[PDB]
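For reference, the structure is listed below as structure tokens.
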Amino acid sequence: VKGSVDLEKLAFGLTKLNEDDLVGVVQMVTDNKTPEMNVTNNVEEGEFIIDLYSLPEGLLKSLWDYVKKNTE
Amino acid sequence: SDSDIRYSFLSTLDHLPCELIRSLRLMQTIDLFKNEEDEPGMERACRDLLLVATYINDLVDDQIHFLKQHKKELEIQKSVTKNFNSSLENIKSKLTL
Amino acid sequence: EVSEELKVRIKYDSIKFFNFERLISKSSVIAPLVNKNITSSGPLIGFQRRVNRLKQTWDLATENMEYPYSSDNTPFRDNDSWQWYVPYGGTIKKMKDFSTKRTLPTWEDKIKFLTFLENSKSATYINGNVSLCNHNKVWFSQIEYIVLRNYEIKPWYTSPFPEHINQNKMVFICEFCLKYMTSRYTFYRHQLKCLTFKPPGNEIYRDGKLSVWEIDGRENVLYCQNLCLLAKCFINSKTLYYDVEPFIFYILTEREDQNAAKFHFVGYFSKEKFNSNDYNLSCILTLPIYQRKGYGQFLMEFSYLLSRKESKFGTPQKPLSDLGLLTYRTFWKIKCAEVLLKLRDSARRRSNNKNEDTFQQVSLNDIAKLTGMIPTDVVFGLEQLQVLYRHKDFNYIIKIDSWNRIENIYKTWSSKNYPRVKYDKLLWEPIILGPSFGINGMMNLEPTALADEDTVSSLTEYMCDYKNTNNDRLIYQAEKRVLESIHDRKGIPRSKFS
Amino acid sequence: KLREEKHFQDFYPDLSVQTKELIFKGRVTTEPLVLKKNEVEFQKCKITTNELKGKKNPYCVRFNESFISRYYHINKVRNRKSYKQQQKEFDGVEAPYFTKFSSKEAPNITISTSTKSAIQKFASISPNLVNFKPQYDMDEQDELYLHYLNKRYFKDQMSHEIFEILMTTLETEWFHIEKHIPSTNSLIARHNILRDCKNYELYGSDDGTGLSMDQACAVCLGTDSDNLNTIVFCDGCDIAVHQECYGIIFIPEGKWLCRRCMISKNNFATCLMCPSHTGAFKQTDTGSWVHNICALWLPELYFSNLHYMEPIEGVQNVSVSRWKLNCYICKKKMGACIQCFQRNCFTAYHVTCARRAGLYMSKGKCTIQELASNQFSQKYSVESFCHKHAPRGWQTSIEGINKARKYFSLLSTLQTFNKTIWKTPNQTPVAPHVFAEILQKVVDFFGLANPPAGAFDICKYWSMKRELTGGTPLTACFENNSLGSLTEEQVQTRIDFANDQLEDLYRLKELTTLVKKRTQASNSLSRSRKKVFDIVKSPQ
Amino acid sequence: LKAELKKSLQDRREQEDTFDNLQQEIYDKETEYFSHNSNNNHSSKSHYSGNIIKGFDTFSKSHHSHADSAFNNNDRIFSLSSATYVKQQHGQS
Ligand SMILES: CC(=O)SCCNC(=O)CCNC(=O)[C@H](O)C(C)(C)COP(=O)(O)OP(=O)(O)OC[C@H]1O[C@@H](n2cnc3c(N)ncnc32)[C@H](O)[C@@H]1OP(=O)(O)O
Ligand SMILES: [Zn+2]
Ligand SMILES: [Zn+2]
Ligand SMILES: [Zn+2]
Ligand SMILES: [Zn+2]
């Protein structure tokens, strides 16, 4: 919706990734983390909650390219 | 103009007699105050004495080892210093004096 | 997975998310994918700080961080100094052996190094600064946990660890040699090698599982420095970090079942080698994992046993902390109660016939010779026990109201099942100091005036002391002497006051 | 002083915190005791380290491999000795106590003849490799380098253990060259002192080096010395300080090393508050070396233990107004400053900058202890003076401030027959050809396919990693052995004395052996005599 | 069994013989070790004369004398370490 990336299509394409790519997404996001974004991690159970509307545009571009490359 | 050599070998001239006399005193104390009535006490004192003996023996041997190593390193250092002086003699020009 | 409605959720299999090989593999491909012009300006933490320092000093850098680092090179940046003519200080002579033409790092293959560095970043961060269990920034520390055995202990006060360790937020520490790293992978690799499971020094007391090893101060200069640095994380005021030669460290370990025995560090206390202040203990510590279990009082009673074997009077260093004072109070109280009860029980044997009129009075010096503390500690104990009375001739008098209260105190304190010292299970002998006082340092004509020395002492005999029997080597043999000293005295009649 | 620390009341020599005084002088009060607890003081993780380990075994060759399984405890199941029998053998009266000489090999693994021959062959590689054990810990970025090497040179056969062993070999071989470097003689001493004099003339210095033919004190700028507090010289650098000034309380026999040269290495660091890299440096309560003069003169900074001058505490306590200022000599924008003492003047500067320029600085009449106490912050202050407000006799030092500016501009511009260079501009090692030779020999010993370029690559990598670390050795081993500054005849007399003491130690050893024999004999005698004398009294 | 009795007694006698021989050997060896001093100072010319246990800075050329052959009986620190020895010493004196 905002920025050079459409959040709806980004989240949609996020669904087709497999488990290893999902773990990679979690690692990529966990590495570069800022005070503004709203990320929650639960290590025992293994839960990871994130809201796209809070992330900056850099990580958005990075995730866009990551999923675009690894979907095909 | 240098201090007395006695302070250089401080790990062999001073710290060896301290621990040696300490261990021997402990052994004498054990032997003297061992009472012959209790078989468990006597059996314990046996291995206490044996252990203290082995300890003092190894404590003596380690210093011989360290001293041999030190002598070797000393002669190597002498050769190195001689060669270094001989070498640096030729480059007297570069050093501004 | 359930990305619907503006929010995403994912499941890990954390035992696979935390793997090593997968971490490295994923980081390798993640590093170049994220735009490399994704950077901040403010924070300078360990990894990026090191990388930027190296880039600046190699000049293969790029102006991204406005904060400058100035000192880089010597003013005499010249390739004609005399050093290059005499290579390696002369310890090599063959011409074809100090040749450094095939091993100088090239500007070409500095870049592969920097590439590996900047590719390992995500793996380094996940391995270092992410906790496994669930629960201007350059001046204060960032440590938040300490992984000692398998726990994650929280610290109380900062400690002067090295800087690249204080910049992270998890420091891993081996509990067998006390070494500290800042990466779980590194820790795994190091535990793969550390094979000995016993601290240095000799062991003196062994009862059941608890053992106490004695470590000198000049033969193990690394172990002791690491131990001081660790203990400073909990002790508030300990200012002996580096020069650790004058001290002697007693250490408490618990043994359990490669399958051979392993001795887990659990606590320690430190004792100065020589001093003239009637001191007994410089610092003491039990790990937060297992305290409130008796180990502190065990170590205290052990120290007092050592002092009584040395035939002196002792007391701990005076700037007491609160958590230590709250323990020393109880210890003094219980020791005074126990010595009073033992005195009663001993007098009850031969006091079967005499009347209650004869009051056998005792003194602080006798109580001290019996227990081990100094008179002021004895009187603090009696105070806590509520036995002293300065009634309105004799001024002060100890008086017991009822014989059940004291034995009640004793039995309720004993029912906790704490471990205690057994006199016969020790193997030790008081230390003897030669002309250098056990250290490898300062020597002059001052110690001879300090002696109340010139290289004439050299521990001359120290072995003819059996001829005199005034001193007693057996504590349970000197106690009967102290018990019969003043207790055969003609007792005061009881008709003084009622 | 709390009441539980005191001596006695009126007299008794004959037959919830309370403090009697204040810290020094006061009356009795009370205080509720705070033995705090965050309710989460510790937690136990669920998954151990060996749980999340690798899955593939990168070994493919077993050519003389027991040398690895001797030192590394790779995940094999050895002789499964039951914990009950281990308790029987390690907790019985038959089990003696331990000592610092107990053979560090545990009887669970017995060394075979093949293993001992292998370790002998390894030790035979070079005289500096006897008594060898691996000591390196692979990083998490060495993994990529290992991958690259295994893909390019060694045909996918190198292993983590081999990499670590090579690294420690390089470390040991460099240390045994490091220890023997001749320290100093007359020629290089004269060169050093002349160079330092010329330096001080050109730019001026704050360490005291170069004021005259004699050195000075980097902390108090003194020149005299007594027998209670001498003037000791550091060896990493060449600074000179007194004991009661630098907090020296333990003078070692051999080489003394400053705190920086002991903990870190001479790599040119900077204060957290002053932009320089030379002088006497002290540690704060976190790391972050700080000038032992910047800390003294900055008000909010104070020392913790007045006898040792140990950790510089109270650094975050300084306000934010100080960082707003900026020195007028150097004109950078990092660190702290102090204002001129005269009123209406508002020209700040760092203290090393003020010293190097040559402004007026005076400690007054207080002592070093009083100045480091933090209690003289309430007493009258030290006196630093601006350039134009200098007192009588102290000239206008525009020349000095231009000298300082010239030094700093030169530093910034430097920032922007046969000779074989053997160390980087940061004085870090550079591996020579013999090291590559030893590495090729070791690879041959292990049996891999060695091309002569892999050794050079590994040497370059070692040098670059040691440059990355900063100067601190990768492996932690270090000994106080310092032959160094010894002359020749000194070494000769030392050798003679060593020979005498060794000849004596031999007789000592013989006496000790006889002592042990006597002990054993008496023990056996008592052992037999007890039964031989109880059997007669007990008919049975 | 008288057979076992005598079998014990013979080995007992041999053991006490060996013990006495060891005691005497230790005694004489330590006497020679403490007395060897004077020969080096009286006959390279390693002027360092003096043992390691009883030796002090006379084990250095800072002093020069020929009374180094003086030593009492309270220095037998290797034979004193037994109980039989000190008990016999106190008995005979
Ligand atoms: C300078 C010097 O010489 S002393 C400085 C010592 N100060 C420090 O070490 C600071 C950190 N302190 C410690 O690490 C340790 O607490 C120690 C050694 C002081 C003692 O702690 P512990 O191991 O648990 O001692 P211990 O096993 O015997 O405790 C038993 C009794 O001591 C007293 N007590 C001990 N700790 C507490 C406490 N936190 N709160 C209340 N009472 C306590 C109680 O009587 C307690 O009985 P309880 O179980 O009913 O509560
Ligand atoms: Zn370890
Ligand atoms: Zn000074
Ligand atoms: Zn230094
Ligand atoms: Zn400045």
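Numbering, chain C: per Swiss-Prot, residues 109-243, 265-386, 393-527, 536-595, 657-702 in sequence.
Cβ from N, Cα, C; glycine included.
The following features are taken from Swiss-Prot:
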BINDING   C:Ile419, C:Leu420, C:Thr421, C:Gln426, C:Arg427, C:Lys428, C:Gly429, C:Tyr430, C:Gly431, C:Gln432, C:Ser456  acetyl-CoA binding site
MUTAGEN   C:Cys303 to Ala  Greatly diminishes HAT activity
MUTAGEN   C:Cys306 to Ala  Greatly diminishes HAT activity
MUTAGEN   C:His319 to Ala  Greatly diminishes HAT activity
MUTAGEN   C:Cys323 to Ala  Abolishes HAT activity
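Features recorded in Swiss-Prot, as mapped to the structure shown.
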{"residue": "C:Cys303", "record": "mutagenesis position", "CB count, 10 Å": "17"}
{"residue": "C:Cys306", "record": "mutagenesis position", "CB count, 10 Å": "17"}
{"residue": "C:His319", "record": "mutagenesis position", "CB count, 10 Å": "19"}
{"residue": "C:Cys323", "record": "mutagenesis position", "CB count, 10 Å": "13"}
{"residue": "C:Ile419", "record": "acetyl-CoA binding site", "CB count, 10 Å": "22"}
{"residue": "C:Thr421", "record": "acetyl-CoA binding site", "CB count, 10 Å": "20"}
{"residue": "C:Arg427", "record": "acetyl-CoA binding site", "CB count, 10 Å": "8"}
{"residue": "C:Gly429", "record": "acetyl-CoA binding site", "CB count, 10 Å": "16"}
{"residue": "C:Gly431", "record": "acetyl-CoA binding site", "CB count, 10 Å": "23"}
{"residue": "C:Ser456", "record": "acetyl-CoA binding site", "CB count, 10 Å": "14"}
Residue pair C:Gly429 (acetyl-CoA binding site), C:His319 (mutagenesis position) - Cα distance, angstrom, rounded
33
Please state whether DSSP places C:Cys303 (mutagenesis position) in a helix, a strand or coil.
coil
Out of C:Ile419, C:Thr421, C:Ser456, the binding-site residues in the record, which is closest to C:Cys303 (mutagenesis position) when you go by Cα distance?
C:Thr421
Please check the gap where 8 residues are unmodelled: Cα of C:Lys527 to Cα of C:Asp536, in angstrom.
10
Show me the subset of C:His319, C:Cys323, C:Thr421, C:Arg427, C:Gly431, C:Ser456 whose Cα is within 10 Å of C:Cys306 (mutagenesis position); these are the recorded positions I mean.
C:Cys323
Could you check which of the binding-site residues (C:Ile419, C:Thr421, C:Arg427, C:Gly431, C:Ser456) sits closest to C:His319 (mutagenesis position), going Cα to Cα?
C:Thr421
Helix, strand or coil by DSSP: which one applies to C:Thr421 (acetyl-CoA binding site)?
strand
C-alpha spacing of C:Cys323 (mutagenesis position) relative to C:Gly431 (acetyl-CoA binding site), in angstrom
29
Distance check, please: Cα of C:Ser456 (acetyl-CoA binding site) against Cα of C:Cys323 (mutagenesis position), rounded to an integer number of angstrom.
36
Cα distance, C:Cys323 (mutagenesis position) to C:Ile419 (acetyl-CoA binding site), nearest Å?
27
C:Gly429 (acetyl-CoA binding site) falls, by three-state DSSP, under coil
Cα of C:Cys323 (mutagenesis position) to Cα of C:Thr421 (acetyl-CoA binding site): how many Å, rounded?
24
Mind running the recorded positions C:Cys303, C:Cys306, C:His319, C:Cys323, C:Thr421, C:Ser456 against ligand 1 and keeping the ones whose CB falls under 6 Å of it?
C:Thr421, C:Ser456
Using Cβ atoms only, which of the recorded positions C:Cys303, C:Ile419, C:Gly429, C:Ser456 are under 8 Å from chain D?
none
Here 6 residues go unmodelled from C:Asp386 to C:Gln393, and the two Cα atoms are separated by a whole-number distance in Å of 9
Which recorded positions of C:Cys303, C:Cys323, C:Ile419 contact ligand 2 in the sense of C-beta under 6 Å?
C:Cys303, C:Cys323
